[PDB]
Amino acid sequence: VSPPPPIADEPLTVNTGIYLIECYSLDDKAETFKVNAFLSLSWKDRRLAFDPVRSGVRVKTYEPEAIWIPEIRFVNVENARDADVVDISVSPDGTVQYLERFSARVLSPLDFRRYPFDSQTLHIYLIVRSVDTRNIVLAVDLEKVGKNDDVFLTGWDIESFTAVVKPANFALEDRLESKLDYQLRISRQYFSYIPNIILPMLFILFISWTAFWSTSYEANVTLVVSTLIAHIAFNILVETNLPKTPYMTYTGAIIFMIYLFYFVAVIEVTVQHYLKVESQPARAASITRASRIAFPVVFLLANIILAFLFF
Amino acid sequence: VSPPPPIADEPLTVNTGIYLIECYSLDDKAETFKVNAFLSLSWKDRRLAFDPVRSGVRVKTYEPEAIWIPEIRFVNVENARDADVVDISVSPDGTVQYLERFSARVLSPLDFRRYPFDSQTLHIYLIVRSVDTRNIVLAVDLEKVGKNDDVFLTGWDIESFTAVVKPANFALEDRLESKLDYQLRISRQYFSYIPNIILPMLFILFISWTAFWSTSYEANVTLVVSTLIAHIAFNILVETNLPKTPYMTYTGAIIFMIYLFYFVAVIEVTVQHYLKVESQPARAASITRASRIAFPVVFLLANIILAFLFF
Amino acid sequence: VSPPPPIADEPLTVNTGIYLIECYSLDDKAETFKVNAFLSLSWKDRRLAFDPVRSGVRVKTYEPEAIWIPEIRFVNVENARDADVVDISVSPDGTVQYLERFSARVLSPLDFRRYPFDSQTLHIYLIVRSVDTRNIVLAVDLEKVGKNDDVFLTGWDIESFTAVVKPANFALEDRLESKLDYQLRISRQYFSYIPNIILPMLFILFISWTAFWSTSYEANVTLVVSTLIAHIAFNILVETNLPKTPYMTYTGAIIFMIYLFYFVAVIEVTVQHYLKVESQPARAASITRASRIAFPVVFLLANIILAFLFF
Amino acid sequence: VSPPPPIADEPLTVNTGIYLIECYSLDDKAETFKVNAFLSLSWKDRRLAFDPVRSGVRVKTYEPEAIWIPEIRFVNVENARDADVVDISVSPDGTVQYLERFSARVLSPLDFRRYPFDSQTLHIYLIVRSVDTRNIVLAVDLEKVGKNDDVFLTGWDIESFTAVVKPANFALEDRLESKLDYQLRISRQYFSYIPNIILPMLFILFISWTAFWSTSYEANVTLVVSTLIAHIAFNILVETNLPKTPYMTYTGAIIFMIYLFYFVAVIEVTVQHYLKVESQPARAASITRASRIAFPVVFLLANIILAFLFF
Amino acid sequence: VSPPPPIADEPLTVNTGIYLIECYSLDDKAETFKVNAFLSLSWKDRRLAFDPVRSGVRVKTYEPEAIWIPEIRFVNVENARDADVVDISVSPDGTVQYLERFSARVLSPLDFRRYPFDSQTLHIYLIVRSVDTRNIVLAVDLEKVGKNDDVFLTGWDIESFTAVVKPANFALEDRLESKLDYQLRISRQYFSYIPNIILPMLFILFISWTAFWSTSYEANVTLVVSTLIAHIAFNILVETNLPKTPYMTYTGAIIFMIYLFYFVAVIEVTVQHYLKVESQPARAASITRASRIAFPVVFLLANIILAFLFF
Ligand SMILES: CCCCCCCCCCCCO[C@@H]1O[C@H](CO)[C@@H](O[C@H]2O[C@H](CO)[C@@H](O)[C@H](O)[C@H]2O)[C@H](O)[C@H]1O
Ligand SMILES: CC(C)c1cccc(C(C)C)c1O
Ligand SMILES: CC(C)c1cccc(C(C)C)c1O
Ligand SMILES: CC(C)c1cccc(C(C)C)c1O
Ligand SMILES: CC(C)c1cccc(C(C)C)c1O
Ligand SMILES: CC(C)c1cccc(C(C)C)c1O
């Protein structure tokens, strides 16, 4: 067993195809996802060709070890895929049709900039390293690229599974490498974030603003501080579900901005009390009266600015 | 070793049967469950048929590698099942009786809409890809589908383990695929949710309503804010045990609605104090007096509406 | 390699023995435990008979694949046991003495009703399915059932490791199955629960009762609410360490009952303040005075009732 | 392949040696540690002996399967070690020199009594079961017992890696077993516990004692209750990092004792207020004044007593 | 298969090269990282040499088992690497060119002193043990040491992947061991720590200092205690993400220092109230007025001192 030789001096074309059976475990923190799919391989090996009329058989079967099979590997995997050879069929002209069922944990980075309203493009990079006797080149058989209807990825919507038809051929350690890009397009199901994180977070912030309709320093301190602690809880909960990004995310920005509002509300609450003690409740009253309008307006304005910058 | 050829031009019928030995690890967040069961396979291979007379044995035992065995796979599995061939028996007419003991992590989505009062239908999809020489079709031998009496799935009740007798035959990459649906019907044991999450959650909310029988703003702010923090704790605890659904769940709805009650109670508490400071305790008194009846009534009404919409 | 044949028409007796080397990872939530032990098997295969004269050796040593070995499996395991064949010895008569060292994660349900003062009976079910040529029956060789003295299972006391001598023989999918029950009796080391969960929990509850010697509504609200939050913390901590049971557990009952005490204390605290504001401190004083006695008495009575019902 | 026969009737001496390459993952809760080391084995097999002069080769190398190798196993392991045979060398006299590189998860109990100022002795028990033809006995070749200089075990100091030279020979299931004890002496790096758990815990307790210089019941209730909640947090954090011991640990004792101080401080705070309301501030003043001295003195005394009892 | 013999009496040089394909899972607590890379090996084996003319081939391909391949192992790995032989090529002079693709979990300690502004040098130690017939020495072929452009390690910046050309040759258990050091230089992406941990932590501290512009003991106690609890939360969050170091880290120092500020602020708050009750508000006023300047100044000074000592 060694590579099929060239008729002229052409490279060996191995036609590929990935058909997704299962999608699961998209881990945001790890930036990984699990896949269960069919891997299809097709190439011509003339040494295997036969007569259809004389052989009586139109197709011949082979056990993996019996024939030369190209070493196709995945670039972005944690460990080498778990493969089960489903079938090897050889047609009269020496065209081989290989099929395996595999499962792998794919490493594909995610862009957290618009979280939880983000969309992603997951990648599966197929690769083949050229042998000394000949160069191996990959290609996409669009007929054998797909996914089953039931393929569901929890908390995400599956847009498309396509392959970039033109392989990226390059030199690596003094030998040719032919690389293919299979792309899984998904978009996050943001629904649940609204009643679980967004609205609770806004409610606790609005509750803090009731201190603008109270002259009790002791009650205000409780209002602002308490809600600030609940905000820290939400911040912590949110940051545990996400990886540490070198860029600012949409959620990150909002969560951060909100801290400034709690800080300024504390200052206001302190100022109001200070003036009151200092026997000037009229300045204190106008500062509070302003804040009543200022706080929601600046909050609403700031959010528009951020949504603009982010979307 | 290659498929048994057709007498006429009929497809090969493989008679299946799953007998559950163990059920465990139903992970709600992951929407997976672990299973340990017997897989039974039966098909006719005439090339193996014999005369009971001349041979002097009414059965024939084989090692897996010695005979042709159909490639039965599970659709909804994380990784290929762990199988141990228990026995392979051949009857005089060439009827093969295959038995294996397997364990697998099955991916089956759950409908969280009625959580924790929900019921589920877990699936085990058996599949067979047809060969070039012939088409393979699956069938259910009802005699070999079951579960042992001891099969317990922690915090769930096992209703039934049945199989949809008629397979779903379809084309996949120009070959025939025959798919069978084994269904495990279960219903959640909601008991524990009552004293652990439900009642504590209601108690903390009722405690918040004592602020309707108090004129102390400072005590009221403490009552409502404190309990709101305890509610956030319960919300967080609940949401960590569940996956992110694109739909509203029953518990989700309740938890969410309750936030509105805390928000409105804060408003009431603020209003009462504001009026009192503004030297009009009679308006404040009537608002408070109404709230004492309004809050429980609207809570009880809202819950009826929700239970109705959900069940 | 196929079963040894009967002299008369007797079933094959495979003697068994489990000798525990290691016990670890008793997971309460999962209701699983890990075991590392010796599995001993002994059956007569006359086909292996030999003359020590003609063969030199008094006992013959065989490699697993060389001889017929009965397929012994465990019923209540997650996955097939990790086995290492330690020795296979055949005496001249053909008596086979098989020894393997295995490790497995055993699934055995637990009765949480008396937690953390509960005792358990863990099971290891050995099984053998009968072949077509002959019936296989299991037996216990009491001489080969044990555990080493060092066998420690963290936070549990090991009472006994015994086997139910009489196997449970039954039909399963048209063949005989011989099942054996090995029983590991253990009892929980409740010590640590006293200073870690019990006493802290009682202290925080007693602290709440100081509100019965205070006329300050604002301090009382803080006392009762604060401690209630600390109780929720303990409840959550406790419930994370346990699986969701369809029955009430001893700890569960106590934790639940305590909520009622916090609820009633809030009511009392509210009533006392209401009456005081309403210019009737004498009724308030007598209600408080009774509560000081009522609360500890009813708590102590309720606990006796519960301990009675549970033990 | 079968055991080398005795010259006289002596047992087979297997010389052992463990050389630690990597030490990691000391899990306190699980009472396990991971090891990566060389396992050296040496015995005499006269059947393999040769002429030094006539052969012209000083030593001869073999493949595992070619020769008889004793079955050395570890007693206290989770699962059977991952071994790679590095080399097998036979000298002229028939002395076999075996070397393998292994990795295993060792189960070794820990004494938490002096945590986090404790020291431990981790064990690796080598074992060999005697064959029918002859008895196998283990020995330590001190020349081949060691560890590399870089061997670091995070948050622990490695004192020594030694072996108890005299094996423990005993009967187990009617055959001789020769057991060796390799001991890894380590001591915990307590440094970090000081600024992370100890000092914060003491600071929150001291903060609680400021209530002895305050006449405000409402502020005191806040001071004592708040800090008590922070103490519960530390207790919980500490207990999550440790297994449930049937004995009292040093930290456990301290954490527990501190609860009593919070309880008594609440009593004091209640008493002071009660007396003040009851128009007797002079008794209240002297009780508070005493507490100011009593609390730190009894704390300091109690700690000395405990440190004494524990070290 | 045995080592290629020396022409003179030279040691065998094995040229090495590591080309990183993937980098992931840098676990700070565990001090481990996962790698996926190509391992290249090249040595001269004269026994494999051939005349290009009588062969009609420029190269010769071999299956691992067919030829002698040196046993290269990694020193700092958890378990033996997962390797797939990609290719084995032999040039006419008997120069062997070996290529494998591997994945391993590398144990490499980290210096937490400047966290989260730290940089690290991860190591991959290649090792070879010398055989009896001859000594094996490792060498770096700089042409075959690299990483692909896509190599990303989440939350870290990859500076360089280089190899220390000169191997460290030494004796280990009477055999010569040749060790090579491959170094991955990385630096932490500190960005996210600023809005997630740093700024929130500073804000809660500044909020505590508003008590210097308040005469209300009850509000102050709330301000300082509340924020202290939020600080404990951040401390706990930070310490869970890091391993226990025997040295003080930069973050560790800051977190610790901040506790002292909370403690002193409580003292101030206590003193101010004490004096006020004791009818001397002028001393109290000047102490408070000083603190307003003292606290930020000493905080700013302390930080400069620390940043100096650490960077
Ligand atoms: C697997 C990981 C699991 C991680 C689990 C993490 C759990 C987090 C614990 C949350 C801490 C709650 O924080 C707590 O909330 C209440 C809100 O009523 C605050 O308290 C506020 O009102 C109370 C009650 O009147 C006062 O005692 C208090 O002084 C005041 O500041 C407490 O001061 C605060 O300490
Ligand atoms: C969590 C984060 C994404 C967020 C929080 C609160 C409010 C908003 C907008 C939609 C107003 C928001 O986008
Ligand atoms: C958790 C959620 C399911 C829930 C909480 C509180 C009350 C109710 C009804 C039964 C009143 C409820 O269904
Ligand atoms: C945790 C639970 C088991 C419990 C809590 C508090 C008190 C008691 C009895 C022993 C009084 C108790 O059994
Ligand atoms: C955590 C536990 C070990 C502890 C806490 C606080 C104080 C001390 C002594 C050293 C005073 C202590 O040993
Ligand atoms: C977390 C720790 C690294 C830290 C916290 C707060 C402030 C600072 C400096 C940059 C002022 C800091 O370095």
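Following Swiss-Prot, chain C shows residues 47-357, kept in their order.
When the header is checked for method, it gives X-ray crystallography, 3.3 Å.
The backbone N, Cα and C atoms fix where each Cβ goes, and this holds for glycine too.
If you check Swiss-Prot, you get these features:
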MUTAGEN   C:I244 to Y  Marked gain of function, with a ten-fold shift of the proton dose-response curve towards lower concentrations
MUTAGEN   C:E264 to A  Decreases cation selectivity. Decreases the binding affinity of TEA and TBA. Nearly abolishes block by Cd(2+)
MUTAGEN   C:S272 to A  Increases the binding affinity of TBA
MUTAGEN   C:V284 to M  Displays an increased sensitivity to propofol but not to desflurane
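Sequence features, as recorded in Swiss-Prot, placed on the structure.
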residue : record               : CB count, 10 Å
C:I244  : mutagenesis position : 16
C:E264  : mutagenesis position : 21
C:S272  : mutagenesis position : 22
C:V284  : mutagenesis position : 20
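Filtering the mutagenesis positions C:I244, C:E264, C:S272 for a Cβ under 8 angstroms from any Cβ of chain E leaves an empty list. Taking C:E264, C:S272, C:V284 as the candidate mutagenesis positions, the subset whose CB lies under 6 angstroms from any atom of ligand 1 consists of C:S272. Between the alpha carbons (Cα) of C:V284 (mutagenesis position) and C:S272 (mutagenesis position) lies a span of roughly 19 Å.
Looking at C:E264 (mutagenesis position) and C:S272 (mutagenesis position), their Cα atoms lie 12 Å from each other. When the alpha carbons of C:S272 (mutagenesis position) and C:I244 (mutagenesis position) are compared, the span between them is 18 angstrom. The secondary structure of C:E264 (mutagenesis position), as reduced to three states from DSSP, is helical. With respect to ligand 4, the mutagenesis positions C:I244, C:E264, C:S272, C:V284 contribute C:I244 as residues with a C-beta closer than 6 angstroms to one of its atoms, given in sequence order. Filtering the mutagenesis positions C:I244, C:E264, C:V284 for a Cβ under 8 angstroms from any Cβ of chain B leaves C:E264, in order along the sequence.
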